[PDB]
There are 2 protein chains.
Amino acid sequence: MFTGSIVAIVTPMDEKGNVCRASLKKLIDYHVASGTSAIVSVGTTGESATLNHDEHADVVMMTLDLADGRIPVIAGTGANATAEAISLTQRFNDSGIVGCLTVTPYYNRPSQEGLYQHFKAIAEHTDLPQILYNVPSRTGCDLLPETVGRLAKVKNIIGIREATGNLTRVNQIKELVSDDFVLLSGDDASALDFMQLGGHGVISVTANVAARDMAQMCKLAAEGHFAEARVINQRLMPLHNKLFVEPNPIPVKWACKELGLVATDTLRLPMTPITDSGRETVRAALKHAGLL
Amino acid sequence: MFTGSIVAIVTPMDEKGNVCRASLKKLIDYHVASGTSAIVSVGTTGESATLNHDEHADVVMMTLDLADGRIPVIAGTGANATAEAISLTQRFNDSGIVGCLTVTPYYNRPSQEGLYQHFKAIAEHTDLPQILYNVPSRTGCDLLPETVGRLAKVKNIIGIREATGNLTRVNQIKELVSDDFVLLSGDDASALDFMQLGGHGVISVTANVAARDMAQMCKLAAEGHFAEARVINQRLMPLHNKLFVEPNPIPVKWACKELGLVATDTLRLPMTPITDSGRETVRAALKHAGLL
Ligand SMILES: [K+]
Ligand SMILES: [K+]
Ligand SMILES: [K+]
Ligand SMILES: [K+]
Ligand SMILES: [K+]
Ligand SMILES: [K+]
C-alpha cells in the first residue's frame, strides 16, 4: 500500500487535452493485473501542473472509481501555498484514497522552518496519511533529513518519497525516524540502489510501461534478493534513463501510446510533442526492456 | 520606462495576511517621490506564490489605482500552465498596466521548444508588452539566449529580466536581439555589472527600502558614470546580499516595517517570520546604507 512498486501514472488525454476515461481504465486494469502496489494519481507524471484543481479532483475521483477497490490510490496534493495545500487536501477527505503525496513548495524557496510549518499544518487538518515529496531539481528547495526527522514525529506524516538520487539520504533519514516510517525512491535509475540501502519502494515513472518487471524487482529487493533484482534492473535501465530524454511525462506518454495502453500521447502546454530523435531513443529502450 | 530602477514591490499585509491598502499607498508614494522608474506588482517579492489569481488581480488593480498615473505599473503574470498564464494575462487587458512580467514555467521543466510555445501563445492572446523572466534557481528551468533570440521576434515580447547573475548572458542575448530589446538584471548584487555590460536597468528587491539610491545609481549607469554609480553600489552591497539572508521577501518585508514604510511584516505560509539573528543582520546592512 505504501511499499513496493507504486506507479506515478500518466493522465491520459484526448487530442483536445481532456482526460480520456477509456485510456485511464486500460491503465488501471493493467496495473491491477501486473501487481503494482498502488497508484499515485495526478503527481508530476500525471501533469499536476497543467490541470486545474477541479480537473485534478475529477481525475483522482475517476481513478478511484475505475480502481473499484482493486488497488490503493494516493492523490497528489502539493501546492506552494500552505492554505491551498490544506484546501486541496480537504477535497479528498473521506474519498477512498489511502493517503497523499505532498511536494515541498516550489518557486518560493522556503527555509527549513517554513517546510516544517507547511507540512505540519497540512497534516493537522486531515486524518489522511501524508507522504512528503522532495524533488529539488523541480522545486528549488531541498527538504533536509533533520527536517524530515522533525516531521516524522507528526502522527499522520508516514513517509517520504526522495527524488534527489542522493543515496546517502536513505540512512541519514532512517537513523532519525522510527522503523515504520516509509522511505520511497522518486528516482527510477537509482531506485534499486535506494531499496538495497534500506528503502521500502519506489514511486516510479518506468512502472507506467514495465509494471510487471518493476513489481517483481521491488518484491525481490524487499526479500533481500538483490542480485536477482539487479538482473531485471539492467534490462530496465535504458528506460530508467531515456524516459527522461525529453521532459517527463513526454517520453512515457509516447511509450504508453506505442504499446497501445493509451489512445493518444497528447500533453498540455508547456509540454510539447516528442521529437523524432526522442521516439527513436525511447523505442530502443522499450526494445531493450523486451516490451516491443 | 522599462529602463532604470524598477522595484519588485512587496505586497504589504495585515496580521491576517491580507493586503494592507494604507501600507501599499505609502509604498507607492515613496517610489513616486524617490524616482523609481516603474513598479512590478505581484512578482516573486510580492508573494505571487501565496496569492490566488483573484487576490493577485486585486493587488495589481489596487496598485494601479494608487499609482494614479504617476508611475508605470507592470503586472507579474507568471504561470506554469500556458492556459493559466493566458487567463491571468487577460485579466489585465485594457487595464492601464504598461506590460507584464512573465516567468518561465516552474516545476514542470519544459524544453526550450516548450518555453517558445508557452511565451508565443501568451504574447498572441494580449496586446500588452511582455518581459520574459528567467530565474532557474526558483523554476528548475533555464531560458537560454538562443531561445530568447527566437522569442524576440514576436511583436510584443520586448525584453528579458535575467536573474541568474551570469553576466555572460547580457552580450550573448544582445548579439541575437534588436537594439531596442530591453535587458534587465534580476539580481541586485550583479545589477550594476549587468548595466555596465550593456544592460538597460534592474528589477530590484533592494529598491524597496533604498529607492532613492537605486534610482540614482541606475541614472549614473545610463550616463556612463560607472565609477560614481559604484560608490552607491558599495554602500548598498550589504543590502544586495543580506536581503537574502533568509528567503525573500522575509528580510525586505522586515526592513520595510523597520523603516516605517509598512504597518506589519506579515507573510503567508510557507514564508515564516524573520529570525532574531536575521533582524540584526538586516539592521546592520540598513545602517551601512545610511537609511537607519
Ligand atoms: K495546477
Ligand atoms: K482553491
Ligand atoms: K494548525
Ligand atoms: K509519523
Ligand atoms: K499563486
Ligand atoms: K519584439
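Per the header of the entry, the method used was X-ray crystallography, 2.3 Å.
Positions of Cβ are set from backbone N, Cα and C atoms, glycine also.
Annotation of the published mutagenesis B:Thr44 to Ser in Swiss-Prot: 8% of wild-type activity. 4-fold decrease in affinity for pyruvate, but nearly no change in that for (S)-ASA; the original residue is retained in the structure shown. For the published mutagenesis B:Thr44 to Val, Swiss-Prot gives the following note: Reduced kcat by 99.9%. The annotation pyruvate binding site is assigned in Swiss-Prot to B:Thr45, B:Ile203. What Swiss-Prot notes for the published mutagenesis of B:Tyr107 to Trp is this: Reduced activity by 95%. Reduced affinity for both substrates. Exists as a mixture of monomer, dimer and tetramer in solution. Has significantly lower thermal stability than the wild-type enzyme. As a published mutagenesis entry, B:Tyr107 to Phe appears in Swiss-Prot alongside the note: Reduced kcat by 90%. In Swiss-Prot, a published mutagenesis experiment is listed as B:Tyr133 to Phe, annotated Reduced kcat by 99.7%. Reduced affinity for both substrates. Residues or ranges marked as active site, proton donor/acceptor by Swiss-Prot: B:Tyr133. Under its mutagenesis entries, Swiss-Prot includes B:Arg138 to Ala or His with the note: Strongly increased KM for L-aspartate 4-semialdehyde. No effect on KM for pyruvate. Reduced activity by 99.7%. According to Swiss-Prot, the mutagenesis experiment B:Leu197 to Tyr or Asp carries this note: 1.4 to 2.5% of wild-type activity. Decrease in affinity for pyruvate, but nearly no change in that for (S)-ASA. Exists as a dimer in solution.
In the structure as shown, the Cβ atom of B:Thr44 (mutagenesis position) sits within 10 Å of 25 other Cβ atoms. Sparsest Cβ environment among the recorded positions B:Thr45, B:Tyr107, B:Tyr133, B:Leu197, B:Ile203 (other Cβ atoms counted within 10 Å): B:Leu197.
Less than 8 angstroms from a Cβ of chain A: among the recorded positions B:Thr45, B:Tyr107, B:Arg138, B:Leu197, B:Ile203, that describes B:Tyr107, B:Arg138. Under DSSP, B:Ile203 (pyruvate binding site) is assigned to a strand (E or B) in the three-state scheme. Within 10 Å of B:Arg138 (mutagenesis position), judged by CA to CA distance, lie the following recorded positions from the set B:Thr45, B:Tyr107, B:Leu197, B:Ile203: B:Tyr107. Nearest neighbour of B:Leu197 (mutagenesis position) by Cα distance, taken over the recorded positions B:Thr44, B:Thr45, B:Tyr107, B:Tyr133, B:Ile203: B:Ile203. Rounded to the nearest whole angstrom, the C-alpha distance between B:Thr45 (pyruvate binding site) and B:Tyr133 (mutagenesis position) is 13.
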